[PDB]
Amino acid sequence: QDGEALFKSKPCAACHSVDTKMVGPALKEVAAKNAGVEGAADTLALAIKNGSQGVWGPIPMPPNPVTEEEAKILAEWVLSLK
Ligand code: HEC
């Protein structure tokens, strides 16, 4: 259930990367712009449940399979990485 095991178990590493951008934003890019800030955790949690349109690059993201407890652990891991 942790962000390191959920990034490899769920289909997030297919489009996203750990350092450089592949098609959308990378884990190092979302942590550099939003480094543990209130408001960004709610926008990143609502973006994975509904979808993002024009924020990091030209490619959009569809609504991924994630619950309220998984969106809070994934939002806190992308803001503060291990
Ligand atoms: C390719 C089909 C993707 C997969 C699979 C996942 N994501 Fe994604 N994500 C993708 C793009 C192209 C973008 C940028 C969209 C834009 O308009 O710029 C994103 C963005 C995110 C974000 C940031 C949202 C924001 O800043 O508002 C997060 C937090 C994010 N993606 C998370 C995420 C997770 C947890 C995934 C596995 C369940 C996942 N993404 C898969 C493209 C793709």
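The residue numbers of chain A are those assigned by Swiss-Prot, with the residues present covering 23-104 sequentially.
If you're wondering, the header gives solution NMR.
The backbone N, Cα and C atoms fix where each Cβ goes, and this holds for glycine too.
Per Swiss-Prot, the feature heme c binding site maps to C34, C37, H38, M83. Taking the Cβ of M83 (heme c binding site) as centre and 10 Å as the limit, one finds 19 other Cβ atoms among all the protein chains shown. According to DSSP, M83 (heme c binding site) is assigned to a strand segment.
A natural variant is reported in Swiss-Prot for this position, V40 to I, and the note states: In strain: 221. Of all Cβ atoms in the protein chains displayed, 10 besides its own lie within 10 Å of the Cβ of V40 (variant position).
Spatially close to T42 (variant position) yet at least six residues away along the chain are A48, judged by Cβ distances under 8 angstroms. For the natural variant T42 to A, the note given by Swiss-Prot reads: In strain: 221.
In the three-state DSSP scheme, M44 (variant position) falls into the coil class. Looking at Swiss-Prot, the entry for natural variant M44 to L says: In strain: 221.
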Can you list which of these recorded positions (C34, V40, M44) have a Cβ closer than 6 Å to ligand 1?
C34
Listed in sequence order, residues not in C34, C37, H38, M83 with Cβ within 8 Å of the centre of the heme c site Cβ atoms:
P33, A35, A36, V45, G46, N86
Other C-beta atoms that fall within 10 angstroms of the C-beta of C37 (heme c binding site):
12
Could you measure between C34 (heme c binding site) and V40 (variant position) for me? Cα positions, answer in whole angstrom.
11
